[PDB]
Amino acid sequence: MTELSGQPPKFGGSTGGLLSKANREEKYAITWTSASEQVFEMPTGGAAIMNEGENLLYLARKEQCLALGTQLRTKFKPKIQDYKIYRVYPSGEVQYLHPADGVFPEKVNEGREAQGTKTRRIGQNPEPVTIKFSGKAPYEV
Amino acid sequence: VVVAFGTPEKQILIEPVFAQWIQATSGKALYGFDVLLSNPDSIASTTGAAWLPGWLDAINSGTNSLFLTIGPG
Amino acid sequence: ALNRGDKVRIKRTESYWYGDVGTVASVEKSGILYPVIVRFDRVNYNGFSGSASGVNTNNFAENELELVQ
Amino acid sequence: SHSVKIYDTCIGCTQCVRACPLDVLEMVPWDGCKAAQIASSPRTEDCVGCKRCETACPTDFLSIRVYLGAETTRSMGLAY
Amino acid sequence: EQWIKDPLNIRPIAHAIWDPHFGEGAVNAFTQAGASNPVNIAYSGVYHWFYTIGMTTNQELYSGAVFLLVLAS
Amino acid sequence: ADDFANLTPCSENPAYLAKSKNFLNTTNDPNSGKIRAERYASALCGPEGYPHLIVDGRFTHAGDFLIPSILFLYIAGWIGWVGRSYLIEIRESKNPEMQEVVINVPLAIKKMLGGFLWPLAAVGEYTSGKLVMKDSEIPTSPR
Amino acid sequence: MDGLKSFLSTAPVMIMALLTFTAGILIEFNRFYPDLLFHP
Amino acid sequence: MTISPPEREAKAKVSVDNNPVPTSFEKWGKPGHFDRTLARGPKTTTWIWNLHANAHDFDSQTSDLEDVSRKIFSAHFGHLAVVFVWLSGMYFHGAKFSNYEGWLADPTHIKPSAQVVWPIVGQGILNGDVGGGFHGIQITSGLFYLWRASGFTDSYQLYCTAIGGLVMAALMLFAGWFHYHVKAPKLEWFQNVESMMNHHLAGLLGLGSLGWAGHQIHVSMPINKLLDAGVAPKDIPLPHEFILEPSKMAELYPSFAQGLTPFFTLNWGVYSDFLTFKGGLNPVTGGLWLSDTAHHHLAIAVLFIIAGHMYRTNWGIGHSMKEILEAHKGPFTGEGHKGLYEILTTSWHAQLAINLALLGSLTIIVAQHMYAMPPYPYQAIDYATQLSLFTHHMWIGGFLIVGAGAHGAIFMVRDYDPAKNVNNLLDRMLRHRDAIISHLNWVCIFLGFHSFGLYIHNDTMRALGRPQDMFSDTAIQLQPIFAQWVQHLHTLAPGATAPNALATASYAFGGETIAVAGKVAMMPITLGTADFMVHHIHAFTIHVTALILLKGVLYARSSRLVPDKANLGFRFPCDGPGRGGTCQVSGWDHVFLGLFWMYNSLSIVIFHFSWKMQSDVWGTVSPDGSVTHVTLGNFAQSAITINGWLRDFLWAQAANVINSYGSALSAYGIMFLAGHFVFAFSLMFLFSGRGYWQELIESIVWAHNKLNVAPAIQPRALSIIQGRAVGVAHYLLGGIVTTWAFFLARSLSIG
Ligand code: CLA
Ligand code: CLA
Ligand code: CLA
Ligand code: CLA
Ligand code: CLA
Ligand code: CLA
Ligand code: CLA
Ligand SMILES: CCCCCCCCCCCCCCCC(=O)OC[C@H](COP(=O)(O)OC[C@@H](O)CO)OC(=O)CCCCCCCCCCCCCCC
Ligand SMILES: CC1=C(/C=C/C(C)=C/C=C/C(C)=C\C=C\C=C(C)\C=C\C=C(C)\C=C\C2=C[C@@H](C)[C@H](O)CC2(C)C)C(C)(C)C[C@@H](O)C1
Ligand SMILES: CC1=C(/C=C/C(C)=C\C=C\C(C)=C/C=C/C=C(C)/C=C/C=C(C)/C=C/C2=C(C)C(=O)CCC2(C)C)C(C)(C)CCC1
Ligand SMILES: CC1=C(C/C=C(\C)CCC[C@H](C)CCC[C@H](C)CCCC(C)C)C(=O)c2ccccc2C1=O
Ligand code: SF4
Ligand code: SF4
Ligand SMILES: [Cl-]
């Protein structure tokens, strides 16, 4: 969020990358360190080469960044788990996104507040007729 | 298949006896059931109703669509 | 009140096995909402499209099991 | 944005979060199950509604539920 | 009014055709039912209905149409 | 009396007679058409000359539906009963799905050969409580 | 061996054997007694 | 341990493993043994379907490339044995259930038949009277014409051929068993692509056509020379008599008096009486001159044998295909063909995609070349055989092409390694897939508007009483002037740019009207406005099919919508109702849609063929010289509107199909209705989804549990993918069977 660093992956270009949304609306960044210069698959099509050391790459969506991240941590002989994903606005604001609290979300970490939790079963949702003409749905109450 | 092979006589042609009997209950004498209105000796016909002659004349004439004759088709 | 080997009928309504019968595998300790583990001969619908079978075990609470045996 | 709810039948197997391709969900401490953990959905603004989480759920009918809602650029999965 | 004179041999008319795409063949083909301009033949059974009702002139139909204008208002 | 007046016996119907003098040979027997004509001349024909089957239940036309109905029902109840019986017998064999996919030929033949008594078997299972199950013991979906 | 008997008792082989037997039954019956629209 | 032969290698690159898989029957009784997700047994009915779905998916069974290769090799042997059984069955029915000799004695007054139907339940009527007291089903496969061109004259030769075919099937089956179980060749052996190409060029295709040139010269040509001269088939010597008595050849071909010396001294012209370049057709039979086809096979053999020497094997001479490929790179295409040799020598699916594409295209080329240059005696006059062969080869080609799309997609998902494709042709294709597909999309839109839209314009103009505003030969003309120009070039060629040819390569391009008996075999096929419009329909439908399948391959790994599609596989239903809905993104679903579009394309191609040949080519010719066509030249004025195709083609020509009851064609009406029913039936599977059916099954399972009759193998609704597969299979089956019954009734009822 200070200033993103890292070399761009060695890549000859493609038609599958950023469009107008990137400058008008929002784009996404993913950084990661690699112990070696090596080939990886671009989520936007084709092969690219990551540099030895730090790497910084811009993509159009959060999902493309997370797909690249899964590829990094599950498809290289020594894993790459230090990748960071940010949201970037045209104003220049950079919003750190992933991993949210410095710990991957699959494993418990202290300090997280439950969101969207219900203290009931799915079968214990109320009848819709009981909540009609309100703004809610049985899972929102 | 039975008509294709040149034996149209081997079809399963079920006569619609139920609806024909029903038509006969309203005066239709074509099928020869003679039930209720189709039977002059019946009490439903011996009522003196002002509509029975016209209804019978309209239903026993094969010139309208009133209770059209029916077959296996 | 349940023990391993008990035949129970499911009463959760929304569960795949409501009205069907399973067998108790283990009973978890107190403080847990759904401690009774039940196994079933008939798998449920669980699985991505085209998967061969499904899940045949689920956790319940005692009020949701009816002892048959 | 879509809605994602987590009910108390959660066994905390973490497959919810492992399946999410957009990091909507988290494992947070809890006490209802043996694993002492439950799934949470703090980032539903990035949810697209692919339903992978529920496809991963083992409990008899899901402990995680995704109800598709107001469509945005993010929820429609748009790269443009 | 014409179709009243001979309702078994005259084809009742729905409305007039006005289509600049037409050529000579279609103009001649749709100038039918005794009309001088292209026309469509009505199959809504509306002539028989209005005639059995008791209407016999274009004046009565026009008055009914204007009255329904007022009713809609 | 004058019932079924719309129809006439095929031996009376002249269109049937004309067409039956031309009944084709369905097999190798050069008399198959002639046997067909003789056989169908007993039913009731229509104005076109084809036989019409009366299935309102009168026994004079019992051969038009009642007898084949009885025959089919015996055979179909047989098939269903022996199949259900084999299906029940598999359940006590630890892995019933395999014998549903890989048939136990000796057991299945034993079950098939004993199907001629399926009406009495079904009556006994009805009285004994084996045939039908209770509602409260059958899985159902939310209402 | 037991494998060949098990393969010969699989659902597709068994159903095609039953179907072939029933086909033969019906074919031969209609060869020796054809054109039975009803029961005389 | 089974049979143990010596060894059988002679300083060869042959390498095998002895007895890797013992022969055994146990797994025959263990269905699903090959899939770990299936071996335990079923629990739901889905288990059954997948057992058939994955039976040949050798990749998904083992990760070992060598074992996959071995399975494929033995499967190929088994498939060849199946084809041998089928072909020997054809020859056996020709020997024992055909009127072949009777047809041979008089092929202008008898219809070929080679299937006799047993008399049962009235179906004996299908044994139509085909001439000479023979009663059976009229065949349209052209078997009689092939057998006459080959020089068959007797039932016993066909019977001997059927026995040889059965022995060949047994040999292929034993070879498959032997090379899977006894001596399984190593992966190193399969990857010898240079040697395999040398052998398939010089040995399979070269020696094949060489031996066939031998048979044509020694058996086909003298026997047909005598057959067309009016000699009765019984008076003609047996094939081996021309080889025992060379004077027979020498009097049929004086060059034989000189023997083989002119061959070895490059004095080939002496052979000009039996190695010919006549062109045109045989006036007696309407087919290509057998001498022309023998000279053709000789030259093709020389060509292929020469070709079989390009690649290096054990002797330093020859080419490395890897080197050639690596040398072809340019300023526009990065590293070029680097990596292609490794792809096509480690990926079975890549090879299969190439080979399916080319083999389908070839089958189509075969249909197109055989209709206009009829190679067999009396095939062109048999309009039913002509139509049937054209359409059959069309459909086979289309299916093979769609399969090529399927296996390009499977390669992309399963075998593509991005570390082995850095800045090569495949990589750059992936890197501008968007440009490729957006442009193909636009070309399809343009081609549809300016082909089908022209038909809609014409329909609307004709309905409006405005014939002068139509696209037609008599109004606003769309002349295909380039095709006309090339036809003229072909017609002038025998006298200029093909001097040593006497006639045209095909009379469709122009020239005389070759007629045998009273019917035309071939005549100039003129091209006008309706032909222009339908050719652009063809270009449009082909482009749309290509769009679908090419998009399927290029986006199988990822898209902007789904950037991890590769992890989802080649075959999968979607990725959920999210992202607006992602149904049918898989490569499999692109194949599923391309099937429908290929069916569309080919239906139009074959309808075009049928109508144009019936209207402007086929017909009967008077002794005065004039020609009268089957549908009286109606194509030019009627094929330019959709109403014209609906009325003058479909409606008019369907009269034979729908009136076939009461005759030997009745089965064609039966199967016409059958195809219609199957087409309608497919719409249930295509227009719905499995959730509804799973709930309906829930209710029915309740019914079964009520009487204690529910199965242990729980019924499940079909999967999403399987719903689509069933729907498309039934759609294609029903539509194709409909067109088949229609075509056969028509072409058999038109003289
Ligand atoms: C699905 C409804 C249906 C029904 C109602 C029928 C009915 C009939 N069809 Mg048809 N058919 C159908 C569909 C149907 N078909 C379809 C879809 C097709 C297209 C393929 C055909 C095409 C077709 C043809 C071409 C022909 C028929 C024929 C017949 C008749 C022959 C009956 C017979 O064989 O005698 C009775 C047969 C038996 C009794 C033998 C059955 C085997 C039993 C089980 C033997 C075992 C005996 C067992 C011990 C029971 C004995 C009694 C026991 C209690 C002691 C019959 C009325 C034939 C005919 O003659 O038409 C009039 C005929 O040629 N059908
Ligand atoms: C009686 C001789 C025999 C015996 C007992 C075996 C034994 C075995 N084979 Mg082998 N094999 C044989 C002949 C035989 N094979 C032949 C002739 C071929 C050449 C096609 C092969 C090629 C071969 C391959 C490539 C593979 C095996 C495999 C196997 C094992 C599993 C078989 C299975 O899945 O169930 C039995 C399955 C069937 C009987 C299939 C049903 C028949 C199909 C559906 C249609 C018939 C096609 C047929 C092959 C050719 C047509 C005959 C023609 C007259 C029309 C098994 C131990 C598999 C293996 O190793 O498992 C890991 C393996 O992948 N075999
Ligand atoms: C290759 C394709 C092919 C095709 C499609 C046909 C088609 C046909 N042939 Mg022909 N034939 C062929 C090849 C073929 N043949 C070959 C290669 C030969 C040389 C051996 C012959 C020799 C031949 C003769 C001599 C005759 C025919 C006849 C016929 C017709 C009658 C078919 C019939 O009633 O079968 C009969 C049906 C059976 C014998 C029962 C089949 C039993 C099945 C398989 C039961 C399946 C279940 C069982 C468990 C088997 C499973 C295997 C197990 C190991 C799991 C028919 C249209 C007849 C004909 O032309 O009529 C005038 C006739 O007489 N064929
Ligand atoms: C001149 C040598 C030669 C010939 C004739 C063939 C021919 C063939 N190969 Mg083979 N191949 C060869 C060398 C050869 N190969 C070598 C050296 C290698 C190692 C690199 C391979 C490795 C290879 C593989 C991996 C595969 C093939 C396959 C095939 C078959 C598929 C094409 C087809 O079906 O066509 C038409 C089919 C026919 C004409 C049927 C006839 C087949 C018989 C057995 C050939 C008999 C000819 C023989 C030389 C005797 C002639 C002498 C005399 C009678 C005149 C085909 C029959 C594929 C196959 O189908 O596997 C079985 C397969 O997958 N080849
Ligand atoms: C595979 C296909 C095939 C088969 C097996 C045959 C088989 C046969 N042919 Mg045939 N033929 C074929 C293709 C084939 N031919 C083709 C493509 C042509 C067109 C060119 C011909 C045209 C043809 C003619 C005109 C004749 C035959 C003849 C024969 C028969 C005797 C020839 C022989 O083999 O003696 C053995 C051959 C030799 C011993 C050759 C030695 C003679 C020369 C001098 C040796 C030179 C070889 C040397 C390496 C080259 C250097 C020469 C240079 C230094 C000057 C024989 C059964 C003859 C026959 O019997 O008629 C019925 C005959 O007259 N054929
Ligand atoms: C030499 C050609 C060739 C080769 C060997 C392969 C090989 C393979 N293909 Mg491919 N493909 C081909 C051509 C070929 N294909 C063609 C022509 C098409 C276009 C239709 C496709 C489209 C295609 C798709 C979409 C898929 C494959 C798949 C597969 C793999 C699994 C095979 C299978 O499905 O098992 C078993 C086969 C069956 C269960 C077929 C039964 C259903 C058929 C279609 C019924 C046909 C009806 C019959 C012809 C006429 C009606 C008769 C009826 C009335 C009784 C296998 C490795 C699958 C895969 O996952 O690849 C890894 C798959 O997804 N192929
Ligand atoms: C007759 C039915 C029909 C029609 C009209 C279409 C239409 C189209 N399909 Mg489609 N398709 C169909 C059936 C049909 N499909 C079915 C059953 C399937 C299931 C397999 C598919 C699956 C399918 C796929 C997978 C694809 C298509 C594609 C296309 C487009 C091809 C490009 C094109 O033709 O541009 C031009 C448009 C036309 C020729 C349509 C007719 C336009 C008329 C003649 C002029 C319009 C007059 C005017 C605008 C009227 C305005 C009125 C006013 C009041 C506003 C096209 C718009 C391909 C595509 O999108 O290519 C880019 C594509 O990939 N189809
Ligand atoms: C009826 C036909 C007459 C009408 C004329 C229509 C003109 C069509 C355009 C000309 C073809 C352009 C391709 C060659 C031009 C060509 O190959 O140049 C060569 C260039 C690559 O050359 P390299 O020097 O890199 O060669 C190295 C090789 O070894 C490969 O590594 O190709 C490209 O740049 C790729 C771009 C292709 C994208 C253009 C394709 C557009 C699709 C439409 C083409 C329609 C053709 C229909 C005919 C059947
Ligand atoms: C025993 C058996 C089973 C099950 C059997 C069960 C449980 C059956 C249950 C049946 C029920 C619950 C109800 C059945 C009702 C039947 C009715 C209402 C029949 C009505 C028929 C009429 C009115 C027929 C009339 C006509 C009479 C002949 C009266 C004329 O000419 C024609 C015609 C059509 C008028 C299985 C399934 C377990 C196994 C099978 O093999 C058989
Ligand atoms: C003071 C009064 C009385 C005197 C009443 C007098 C003096 C006149 C009464 C007239 C009345 C009471 C009703 C008249 C109704 C007419 C109606 C309602 C017309 C309805 C038409 C409709 C609805 C639409 C018709 C359509 C049109 C227009 C068409 O043209 C085509 C057909 C159709 C589409 C149907 C008496 C002393 C008796 C009783 C005491 C009160
Ligand atoms: C009807 C239907 C079903 C129900 C269809 C089912 C359950 C299949 C029933 C098949 C029966 C059990 C087999 C009958 C066909 C046999 C394969 C033929 C074998 C014949 C031999 C015995 C000779 C789906 O599951 C489905 C799923 C997705 C989209 C559409 C649909 C759909 O339309
Ligand atoms: S959402 Fe369900 S499957 Fe996922 S971790 Fe929670 S309880 Fe387990
Ligand atoms: S409708 Fe079916 S295929 Fe489409 S997204 Fe939903 S589940 Fe998937
Ligand atoms: Cl028209």
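Residues 2-81, in that order, are what chain D shows, numbered as in Swiss-Prot.
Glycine too: its Cβ is placed from the backbone N, Cα and C atoms.
These come from Swiss-Prot:
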{"type": "BINDING", "residues": "D:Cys11, D:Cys14, D:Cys17, D:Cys58", "note": "[4Fe-4S] cluster 1 binding site"}
{"type": "BINDING", "residues": "D:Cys21, D:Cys48, D:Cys51, D:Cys54", "note": "[4Fe-4S] cluster 2 binding site"}
{"type": "DOMAIN", "residues": "D:2-31", "note": "domain '4Fe-4S ferredoxin-type 1'"}
{"type": "DOMAIN", "residues": "D:39-68", "note": "domain '4Fe-4S ferredoxin-type 2'"}
{"type": "MUTAGEN", "residues": "D:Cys14 to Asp", "note": "No detectable PsaC, D or E; when associated with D-51"}
{"type": "MUTAGEN", "residues": "D:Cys14 to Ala", "note": "No detectable PsaC, D or E"}
{"type": "MUTAGEN", "residues": "D:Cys14 to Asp or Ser", "note": "Considerably decreases amount of functional PSI, grows mixotrophically only under very low light"}
{"type": "MUTAGEN", "residues": "D:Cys51 to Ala", "note": "No detectable PsaC, D or E"}
{"type": "MUTAGEN", "residues": "D:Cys51 to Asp or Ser", "note": "Considerably decreases amount of functional PSI, grows mixotrophically only under very low light"}
{"type": "MUTAGEN", "residues": "D:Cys51 to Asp", "note": "No detectable PsaC, D or E; when associated with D-14"}
Among D:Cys17, D:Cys21, the most crowded of the binding-site residues [Cβ within 10 Å]: D:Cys17
The domain '4Fe-4S ferredoxin-type 2' (D:39-68): DSSP-derived helix, strand, coil residue counts: 8 helix, 7 strand, 15 coil
Which same-chain residues, if any, lie at least 6 apart from D:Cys54 ([4Fe-4S] cluster 2 binding site) yet have Cβ under 8 Å of it: D:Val5, D:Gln16, D:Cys17, D:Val18, D:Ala20, D:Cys21, D:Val25, D:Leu26, D:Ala40, D:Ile65, D:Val67
Positions whose Cβ lies under 8 angstroms from the domain '4Fe-4S ferredoxin-type 1' (D:2-31), at least six residues beyond its ends: 37-51, 53-54, 56-71, 73, 75-76
Secondary structure composition of the domain '4Fe-4S ferredoxin-type 1' (D:2-31) [DSSP: H/G/I, E/B, coil]: 5 helix, 8 strand, 17 coil
C-alpha spacing of D:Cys14 (mutagenesis position) relative to D:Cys48 ([4Fe-4S] cluster 2 binding site), in angstrom: 20
D:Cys58 ([4Fe-4S] cluster 1 binding site) and D:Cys14 (mutagenesis position), distance between Cα atoms, whole Å: 9
Tertiary neighbours of D:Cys51 (mutagenesis position) (same chain, Cβ under 8 Å, six or more apart): D:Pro22
Intrachain C-beta neighbours of D:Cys11 ([4Fe-4S] cluster 1 binding site), sequence separation six or more, cut-off 8 angstroms: D:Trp31, D:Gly33, D:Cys34, D:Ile39, D:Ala40, D:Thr60, D:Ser64, D:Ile65
Non-site residues, in chain order, whose CB comes within 8 A of the mean position of the CB atoms of D:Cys11, D:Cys14, D:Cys17, D:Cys58 at [4Fe-4S] cluster 1: D:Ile7, D:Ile12, D:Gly13, D:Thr15, D:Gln16, D:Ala40, D:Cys54, D:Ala57, D:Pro59, D:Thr60, D:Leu63, D:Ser64, D:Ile65
Chain H, Cβ under 8 Å: which of the recorded positions D:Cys14, D:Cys17, D:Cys51, D:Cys54, D:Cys58 qualify: D:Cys51
C-beta crowding around D:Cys48 ([4Fe-4S] cluster 2 binding site), within 10 angstroms: 25
Fewest-neighbour residue among recorded positions, criterion Cβ within 10 Å, set D:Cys14, D:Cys58: D:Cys14
